[PDB]
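Peer 1: Please read through the structure below; I'll follow up with questions.
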Amino acid sequence: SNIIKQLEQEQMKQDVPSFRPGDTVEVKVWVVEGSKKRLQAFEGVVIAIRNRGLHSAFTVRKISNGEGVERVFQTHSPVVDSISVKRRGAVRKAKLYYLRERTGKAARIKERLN
Amino acid sequence: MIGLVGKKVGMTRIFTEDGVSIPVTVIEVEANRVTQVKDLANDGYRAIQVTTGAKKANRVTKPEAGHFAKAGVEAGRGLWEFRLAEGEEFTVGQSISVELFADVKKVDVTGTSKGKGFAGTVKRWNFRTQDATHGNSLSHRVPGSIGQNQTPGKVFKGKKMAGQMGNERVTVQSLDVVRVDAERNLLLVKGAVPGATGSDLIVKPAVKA
Amino acid sequence: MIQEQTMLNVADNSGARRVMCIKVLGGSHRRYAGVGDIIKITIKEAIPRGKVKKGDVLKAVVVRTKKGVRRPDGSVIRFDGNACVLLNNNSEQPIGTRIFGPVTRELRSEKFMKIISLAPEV
Amino acid sequence: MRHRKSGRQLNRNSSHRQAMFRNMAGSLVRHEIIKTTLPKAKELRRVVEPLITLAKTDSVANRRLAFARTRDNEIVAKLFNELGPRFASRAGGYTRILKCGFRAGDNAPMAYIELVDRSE
Amino acid sequence: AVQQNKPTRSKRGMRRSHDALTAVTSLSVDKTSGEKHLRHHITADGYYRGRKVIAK
RNA sequence: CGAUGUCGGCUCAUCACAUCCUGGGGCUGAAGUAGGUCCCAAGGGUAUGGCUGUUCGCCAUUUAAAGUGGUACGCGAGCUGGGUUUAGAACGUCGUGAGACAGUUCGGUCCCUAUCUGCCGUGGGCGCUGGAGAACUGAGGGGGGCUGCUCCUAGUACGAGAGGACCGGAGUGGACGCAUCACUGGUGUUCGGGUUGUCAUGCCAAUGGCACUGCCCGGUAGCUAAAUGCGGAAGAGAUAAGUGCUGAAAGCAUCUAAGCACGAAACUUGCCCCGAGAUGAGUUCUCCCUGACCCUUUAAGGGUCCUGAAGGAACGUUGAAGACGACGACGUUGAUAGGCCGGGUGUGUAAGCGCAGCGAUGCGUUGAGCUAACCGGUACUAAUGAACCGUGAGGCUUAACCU
RNA sequence: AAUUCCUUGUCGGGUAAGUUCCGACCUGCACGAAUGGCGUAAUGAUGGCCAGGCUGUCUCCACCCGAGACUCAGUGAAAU
RNA sequence: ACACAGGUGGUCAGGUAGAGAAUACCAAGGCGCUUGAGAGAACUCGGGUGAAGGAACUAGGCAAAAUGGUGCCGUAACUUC
């Protein structure tokens with residue numbers, strides 16, 4: 001089959017900013033949150049590589065908020081406007097699941113500058 | 001009125017705004033080529049043999065080749081005969097496409113389900129397992145006590161037993177169509193339909209009261 | 001699974017310090033609870049300024065679970081712990097006067113309007 | 001189950017299956033013909049051709065491979081230096097296969113694996 | 001349990017059709033080989049495609 | 001009595017009907033909400049924890065109901081052995097005493113290699129009496145059946161207030177079967193990283209084995225679920241007990257005799273599947289076959305010339321086929337499986353060289369390197385030249401057609 | 001009470017409830033002082049209850065690697 | 001009684017890690033277990049991994065699974081100290 005591979009290419013984005021797990025994305029979002037449409041500024045670090053395409057959940061985690069707060073929006077969805085990607089990380093993993101078994105003050109994500 | 005034979009190519013989701021995911025099954029339906037129409041100097045009932053396929057020129061056999069020869073030089077692998085109701089068909093007209101669903105978007109689907117070999121005694125028949133310890137051993141997934149003492153004193157029909165399973169016909173009556181494309185041979189339906197990817201099925205416009 | 005003998009943390013102010021669930025509620029031969037379910041609960045440790053004691057029996061609403069909230073857009077709204085708010089069976093609503101943190105915005109959607117006015121910023 | 005795998009179960013532990021292919025390869029590199037059963041031969045073809053391909057790829061870091069296998073002196077002047085050019089002149093293919101008559105003492109189908117450059 | 005009576009001589013049915021086998025229809029003749037060979041296969045003197053490919 | 005396991009559990013179930021729930025009808029000290037309480041109907045439904053082996057009971061708490069009973073108080077060549085129970089101990093009661101005690105408490109090994117019946121799946125042989133390939137009917141056979149919470153109808157009706165309906169819906173949940181693999185989790189011993197100890201490649205490399213898959217973290221493909229979806233309806237026919245209209249034998253009376261108007265989840269239809277071992281072998285289309293003779297008083301054959309297969313079986317390469325049978329895709333009118341060259345997912349910047357540094361170690365070339373199943377190109381490797389099972393238009397009767 | 005009909009004495013503790021464990025009271029039908037009365041330390045392949053841990057024991061099972069069962073070959077038993 | 005997954009008092013005493021005759025990877029030396037060929041089903045069975053709860057199991061914590069070392073700080077009732 002080919003048409004099942006083309007059906008996703010009319011809802012996926014064709015040119016976008018480049019990002020990887022550990023990057024600061026500064027997502028501007030709508031996410032409903034009331035009856036009239038309004039733009040909010042979401043903070044945190046992206047924990048997604050989104051290579052699987054249309055259904056990639058675009059997971060973001062703010063470790064600077066209390067114990068750490070986590071949310072999803074999807075990579076190709078109508079609830080997100082644009083990402084800045086001005087600041088970018090330098091990590092050695094792509095899933096980052098250790099943030100779900102280690103205390104935040106011992107799991108702060110490394111900058112590893114030389 | 002009639003039915004179409006297709007090819008189930010997978011499942012996905014197409015969403016709504018701002019959310020709700022709308023899971024959809026993806027089917028390809030190459031236009032059904034037609035082989036025969038009855039009550040036209042052949043048989044006492046109104047019916048069409050819709051056909052899909054062609055087979056291979058050095059593998060096709062004489063009793064099949066000579067059965068399609070009235071309609072052409074390709075053995076269309078099957079007939080799929082449907083009786084006519086609330087409509088008409090003739091021996092001239094375009095090969096039957098998904099334009100059958102251009103305005104009638106509620107359908108019913110027939111096909112074989114769960115083609116998964118033997119499964120297992122508990123994985124098929126949804127039994128309750130025995131104790132894994134507390135002195136119990138050797139029995140855990142065996143079918144159990146198959147009857148009761150003397151008076152009925154026999155094994156019942158309509159009970160649960162092991163064997164070769166699956167690949168038997170199921171009919172689905174509550175389905176809505178999301179999109180069709182006759183130029184790209186596409187059918188998109190809301191939810192799921194019986195059998196794995198590669199399944200042929202039958203899809204029909206709804207006649208349920 | 002949140003079911004009989006599941007231990008939950010309270011988001012209720014000056015509330016109980018250790019609490020454990022019994023039965024499940026909401027339907028005949030029902031299986032398991034999650035976000036938006038109300039369950040029957042028992043007190044094991046109350047804290048000295050508690051107005052209940054050990055072996056007192058109440059109800060609580062489940063506001064967070066480690067399994068999260070499903071079906072927004074095909075993804076899942078995730079959380080890390082199982083948490084509840086204890087309810088008053090005689091007067092309805094929470095047993096306290098305020099709630100700890102924003103809890104969950106699912107309480108604003110359709111069914112829990114008398115709770116999100118008591119304290120929650122949602 | 002085997003519901004995805006295309007390999008063969010052969011006989012005995014997986015650590016022996018892998019070792020027997022590497023032992024038959026450690027003989028084929030110096031005897032250039034091996035006699036065995038059709039299941040053993042069809043899996044072995046996909047173990048010897050990576051080793052004969054490796055003999056063309058004498059580059060940085062890639063030369064680190066297969067050094068811990070067949071650790072004997074009687075092949076070190078043939079592996080890479082000789083086992084490369086004999087097939088780098090052929091631009092594709094390394095092994096010639098044939099399936100042979102069944103064993104009369106048991107029931108296995110036989111096979112013959114030969115190198116495409118063998119001179120007896 | 002043991003055989004209480006010797007069966008009617010027909011009851012060996014589907015064992016009797018397997019009691020001695022070739023399991024092939026029907027082996028082929030070759031111009032340079034004495035004993036018959038299997039379809040698409042090598043002879044007892046190493047002939048394949050009418051040419052000798054192995055030695056015994 | 002030359003043996004027949006008994007109360008309890010787990011698991012697998014079934015019958016009754018004096019009906020607990022559901023569908024209904026009726027009396028009432030039926031105002032309303034309820035209770036008290038009886039009969040039509042057995043299609044469907046009907047309990048968890050603390051103590052106890054508990055049957056039973058005492059309490060705690062759920063629920064559409066927490067109904068009763070049969071079946072050797074169902075199912076130990078079904079598993080278990082908590083209770084009943086010897087062989088050990090000890091307190092009491094009894095006896096001169098050994099010892100006894102259905103006094104009490106504690107403790108106490110459970111054998112198995114399947115004929116015929118029963119039941120699920122699945123072959124060969126034979127039956128359909130000319131053969132081979134596909135599609136289709138219908139003698140019969142099974143499956144299903146709801147239910148909490150709340151508001152609007154309605155705080156209306158009813159009643160001194162409190163309290164609180166028929167009607168007939170609308171939102172939102174539960175249970176149960178069936179379905180997919182889309183989620184999103186689990187699994188993932190043909191892929192990568194982190195790592196301890198020791199052996200190996202002479203030694204340093206970094207590439208391997210063993211140590212629970214040595215330990216840990218991810219993961220493609222495949223699978224799987226604690227995933228996400230739908231439905232038994234409705235529209236009607238006829239009935240139960242029962243309620244009425246008209247009305248009689250019996251000039252009255254009455255729901256029944258004539259007649260017509262209804263009446264439940266039960267009965268019938270509708271709804272889904274199975275069905276030609278259907279000897280009681282139905283139908284429609286395609287492909288294959290229509291010549292003689294010798295020898296013999298012969299539905300018994302033994303030969304010869306003339307002339308025949310449709311398609312299968314075999315061969316494998318293989319499969320999302322499969323216990324074995326049995327079955328599907330394909331093989332030069334050429335992608336069945338592998339091999340090569342690309343694309344992708346996963347893992348995470350390697351190894352050299354270069355540089356900084358006392359060194360461990362790090363940084364640049366480098367989004368590096370490594371790679372499997374995911375899918376695009378390509379016949380690189382293999383499938384080569386014969387036989388076999390299978391003919392001669394298939395006995396007779398009845399009516400009609402054509403000549 | 002390893003002694004007692006009524007018994008799950010009975011008040012109270014432990015518990016969502018507790019015939020089970022404890023504190024206590026003493027109608028011990030029929031305890032009791034070297035066939036001793038009764039309690040600690042220390043011990044036990046020792047009795048019972050509560051709580052923290054472990055976790056597919058349980059809730060609801062599913063994949064992953066292997067052995068037998070499955071199909072034969074050679075050799076070929078057992079109770080009935 | 002078997003060409004039997006069983007038995008048999010003492011003795012010697014390498015390396016790496018180790019307290020060691022524990023334990024593991026190796027050496028020297030020894031051994032490859034005298035059914036062969038295939039398939040990869042129910043059900044049994046040696047094991048690994050598990051969302052998220054958690055003894056809720058059971059007559060009873062019976063098996064699974066965990067605990068587990070070296071050093072310092074710290075350390076209750078009862079006691080013949």
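Method reported for this entry: electron microscopy, 13.0 Å.
Every residue gets a Cβ built from N, Cα and C, even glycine.
One entry in Swiss-Prot concerns the mutagenesis experiment C:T97 to A. Its note says: Reduced RsfS binding. According to Swiss-Prot, the mutagenesis experiment C:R98 to A carries the following note: Reduced RsfS binding. Listed in Swiss-Prot as a mutagenesis experiment, C:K114 to A is described as follows: Reduced RsfS binding. For the mutagenesis experiment C:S117 to A, the note given by Swiss-Prot reads: No change in RsfS binding.
I'd like these features described in context: how deep, what's nearby, how far apart.
Peer 2: DSSP assigns C:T97 (mutagenesis position) to coil in the three-state reduction, outside any helix or strand. Just so you know, the Cβ of C:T97 (mutagenesis position) picks up 10 other Cβ atoms within 10 Å once every protein chain is counted.
The Cβ of C:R98 (mutagenesis position) lies under 8 Å from the Cβ of C:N13, C:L118, C:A119, each of these being in the same chain and 6 or more residues away along the sequence.
All chains included, 11 other C-beta atoms sit within 10 angstroms of the C-beta of C:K114 (mutagenesis position). C:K114 (mutagenesis position) carries a helical DSSP state (H, G or I).
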Peer 1: List the Cα distance (Å, whole number) between C:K114 (mutagenesis position) and C:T97 (mutagenesis position).
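Peer 2: Cα-Cα distance, C:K114 (mutagenesis position) to C:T97 (mutagenesis position): 12 Å.
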